[PDB]
Amino acid sequence: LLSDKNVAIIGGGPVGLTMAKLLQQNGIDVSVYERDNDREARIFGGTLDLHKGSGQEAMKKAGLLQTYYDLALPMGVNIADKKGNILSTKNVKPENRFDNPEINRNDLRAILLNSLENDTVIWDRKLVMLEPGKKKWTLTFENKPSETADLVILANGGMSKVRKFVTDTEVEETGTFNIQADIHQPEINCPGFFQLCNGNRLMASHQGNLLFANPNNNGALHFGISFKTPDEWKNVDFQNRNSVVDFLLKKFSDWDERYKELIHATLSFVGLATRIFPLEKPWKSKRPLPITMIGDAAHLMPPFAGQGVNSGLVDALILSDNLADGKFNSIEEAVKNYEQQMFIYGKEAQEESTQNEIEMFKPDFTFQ
Ligand SMILES: Cc1cc2nc3c(=O)[nH]c(=O)nc-3n(C[C@H](O)[C@H](O)[C@H](O)COP(=O)(O)OP(=O)(O)OC[C@H]3O[C@@H](n4cnc5c(N)ncnc54)[C@H](O)[C@@H]3O)c2cc1C
Ligand SMILES: C[NH+](C)c1cc(NC(=O)CNC(C)(C)C)c(O)c2c1C[C@H]1C[C@H]3[C@H]([NH+](C)C)C(O)=C(C(N)=O)C(=O)[C@@]3(O)C(O)=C1C2=O
């Protein structure tokens, strides 16, 4: 049941892009309105791990899991100390190398983009407004023609602004803060640090600061530093490089000389506060027209527990099915049901993520 109409996915993330396929597979008419300028736009951020059981189910259900195993690269993980000592190393074992192999965010999108029918994604669409008209929604896009649709699936990330028709819940900051960079030609530009990783992820922890790194994101080193947000911040300048460098050289003064090599080797740092979009209040029972929310727009959550795209790919799988079912009658109950299941696990995940982030920053911890 439920055909003859069309869908509008605002946001071509990993999650929305997946969602376009699972609908377009079962013959539903979808469009993905994405704000990026063109497909070849560089995606900042590290590597996704799709878990067997959640993320991977979604890639399976679309016929892409082998394509995901093809492009993803399984990684082992070291754990180091401020002095550079390897304390542990779980390398990849031949059977469970298919557990969560790291795939690059652009690689993933290229896979999802091939799966979709041509012109499924209309690019240069920054959705600014939603008016719920007659039998459908009017969607307005900055300096581009408006369009209309029966169902609007919100996939536009943790800081989506058009949530109000679903919930008046708003994102909160978490209390921790994350700095991130890329380093190109890591082998020569951060030679000491690249070696300490030995082709493996690298996770350190000292006195409330946390460093993470991936030595191989298509030949780029991506590292990330996390800390309880300095109290002095409320309501540095990440545009000014050696201003972020000095902050970091203070915070990381006691660490080995090799990590400092990383910091003075990165050109541009990007600042991010950790945020949560809590599943506290049940979303509105009263909704003018059919609308729902998957991905980081549904449950933005701290990036410290492997959740985020997996919850998002799952809630893609779940919702997508509820629509393609003749096992449903009313779309209002077809999404009410997707929203039932996600409140369960998102909360489960948010609890984990919020929990893990309490765990670190608290005096020297062991890792997972
Ligand atoms: C430091 C860090 C590390 C993380 N690590 C992991 C990890 O290791 N594993 C994991 O599973 N998750 C991780 N996450 C979380 C993860 O990136 C998200 O859960 C994931 O990106 C999925 O969200 P979307 O794809 O659901 O949202 P997004 O990735 O945020 O994609 C949103 C899309 O919609 C577009 N868009 C945004 N606004 C608009 C608009 N107004 N109109 C139209 N389009 C719009 C965007 O441009 C983009 O294409 C991490 C996050 C951070 C900050
Ligand atoms: C507890 N912390 C340490 C943690 C835990 C898990 N796993 C679990 O919580 C599940 N617990 C089990 C193991 C099932 C018992 C985790 O799965 C993770 C993480 C940490 C993040 C670190 C991220 C990092 N960024 C933020 C700087 C990074 O460099 C990368 C990367 N590949 O480049 C990440 O992808 C990162 O986001 C990431 O994946 C983390 C975890 O996967």
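Chain A is numbered as in Swiss-Prot; the shown residues are, in order, 13-247, 251-383.
Cβ coordinates are placed from backbone N, Cα and C, and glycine is handled just like the others.
The FAD binding site feature in Swiss-Prot is assigned to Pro26, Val27, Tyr45, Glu46, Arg47, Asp48, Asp61, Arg117, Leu139, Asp311, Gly321, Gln322, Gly323, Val324. The DSSP secondary structure for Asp61 (FAD binding site) is strand.
Using a 10 Å radius centred on the Cβ of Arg54 (NADPH binding site) and all shown protein chains, the other Cβ atoms total 8. Under the three-state DSSP scheme, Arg54 (NADPH binding site) falls in the coil class. What Swiss-Prot lists as NADPH binding site is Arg54, and the listing cites sequence analysis.
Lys64 to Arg appears in Swiss-Prot as a mutagenesis experiment; the accompanying note says: E.coli is more resistant to minocycline (MCN), no change in affinity for MCN, decreased affinity for NADPH, decreased growth rate in E.coli. Taking Cβ-Cβ distances under 8 Å and a sequence gap of 6 or more within the same chain, the neighbours of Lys64 (mutagenesis position) are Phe110, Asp111, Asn112.
Residues or ranges marked as substrate binding site by Swiss-Prot on the basis of experimental evidence: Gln192, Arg213. Cβ neighbours within 10 Å of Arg213 (substrate binding site), excluding its own Cβ and spanning all shown chains: 19. The secondary structure of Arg213 (substrate binding site), as reduced to three states from DSSP, is extended strand.
One mutagenesis experiment catalogued in Swiss-Prot, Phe235 to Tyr, is accompanied by this note: E.coli is more resistant to MCN, decreased affinity for MCN, slightly decreased affinity for NADPH, increased growth rate in E.coli. In sequence order, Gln192, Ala193, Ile195, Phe205, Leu223, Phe224, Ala225, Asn226, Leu277, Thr281 are the residues near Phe235 (mutagenesis position), counting only same-chain partners six or more apart with C-beta under 8 A.
Taking a C-beta cut-off of under 8 Å and a sequence gap of six or more, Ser326 (mutagenesis position) has these contacts in its own chain: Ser66, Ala313, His314, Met316, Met357, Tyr360, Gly361, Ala364. According to Swiss-Prot, the mutagenesis experiment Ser326 to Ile carries the annotation: E.coli is more resistant to MCN, no change in affinity for MCN or NADPH, increased growth rate in E.coli.
Counting every protein chain shown, 18 other Cβ atoms lie within 10 Å of the Cβ of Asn371 (mutagenesis position). According to DSSP, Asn371 (mutagenesis position) sits within a helical segment. For the mutagenesis experiment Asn371 to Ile, the note given by Swiss-Prot reads: E.coli is more resistant to MCN, 2-fold increased affinity for MCN, slightly increased affinity for NADPH, increased growth rate in E.coli.
Swiss-Prot lists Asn371 to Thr among its mutagenesis entries, and the accompanying note reads: E.coli is more resistant to MCN, increased affinity for MCN, decreased affinity for NADPH, increased growth rate in E.coli.
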Distance, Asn371 (mutagenesis position) to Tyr45 (FAD binding site) (CA atoms, angstrom):
34
Rounded inter-Cα distance in Å - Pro26 (FAD binding site), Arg54 (NADPH binding site):
14
Name the one residue among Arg54, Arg213, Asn371 whose Cα is closest in three-dimensional space to that of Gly323 (FAD binding site); these are the recorded positions.
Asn371
How would DSSP class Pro26 (FAD binding site) in three states?
helix
With 3 residues not built between them, what is the whole-number Cα-Cα distance in Å for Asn247 and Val251?
13
